[PDB]
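Below is one structure, written out as C-alpha cells, with a few remarks after it.
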Amino acid sequence: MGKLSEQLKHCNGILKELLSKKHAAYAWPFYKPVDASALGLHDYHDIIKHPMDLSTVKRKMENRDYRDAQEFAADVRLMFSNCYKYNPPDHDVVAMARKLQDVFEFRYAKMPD
Ligand SMILES: CC(=O)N1c2ccc(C3=CCNCC3)cc2N(Cc2ccccc2CO)C[C@@H]1C1CC1
C-alpha cells in the first residue's frame with residue numbers, strides 16, 4: 001500500500017522481466033557476476049571497482065536491501081555502466097547492454113507516483 005512498497009513492486013516486476021526468456025538473447029551476459037578469472041580478464045577488477053549483475057540485484061531485492069526505487073535503479077545502471085566502461089564500444093556485449101538498458105529505462109519510466 002505504501003509508496004516505497006508500490007514503487008519497489010514495479011522495480012521487482014522490471015527485474016523479473018530482465019531475467020525472463022523474452023530478453024534472454026541479449027540479457028544472458030548480465031545474469032551472473034563477471035568471472036574475471038574464468039574469462040582471463042586479469043584487469044577487470046582494477047578497472048571495475050563495483051561489479052554488478054542481475055543475480056546480485058535479485059539477491060538484494062529479496063533481502064530487502066533496496067529501500068527505494070532509486071537505489072535499485074542505481075545498481076541496474078551501474079551494471080550497464082561497468083559494461084560500457086570495460087568493453088570497447090563496438091563489442092557485441094555493448095550492443096546487448098544497450099538493448100537491455102532500453103528495456104529497463106522505458107519500463108522504469110512507467111513508475112507509479
Ligand atoms: C558482462 C560483460 O561485460 N561481459 C561478459 C559477461 C559474462 C560473460 C559470460 C557469461 C556466461 N558464461 C560465458 C561468458 C561474457 C561476457 N563477455 C563476453 C561476450 C559477451 C557477449 C557476447 C560475446 C562475448 C564473447 O566475447 C564480455 C564482457 C566481459 C569482458 C567483461
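Note that the numbers count up from 1, one per residue, in the order the chain is shown.
For all residues, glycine too, the Cβ spot is worked out from N, Cα and C.
Quick look at what Swiss-Prot annotates:
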DOMAIN    2-111  domain 'Bromo 2'
MUTAGEN   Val34 to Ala (Swiss-Prot position 376)  Abolished binding to histone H4 acetylated at 'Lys-12' (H4K12ac)
MUTAGEN   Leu39 to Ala (Swiss-Prot position 381)  Reduced binding to histone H4 acetylated at 'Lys-12' (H4K12ac)
MUTAGEN   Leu41 to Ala (Swiss-Prot position 383)  Reduced binding to histone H4 acetylated at 'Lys-12' (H4K12ac)
MUTAGEN   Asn87 to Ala (Swiss-Prot position 429)  Abolished binding to histone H4 acetylated at 'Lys-12' (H4K12ac)
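Counting other C-beta atoms within 10 Å of each candidate's C-beta, the mutagenesis positions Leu39, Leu41 are led by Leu41. Counted within 10 Å of its Cβ, the other Cβ atoms near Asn87 (mutagenesis position) come to 14, all protein chains included. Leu41 (mutagenesis position) sits 9 Å from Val34 (mutagenesis position), taking the C-alpha atoms as the reference points. Its own atom aside, the Cβ of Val34 (mutagenesis position) has 20 Cβ atoms within 10 angstroms in the protein chains shown.
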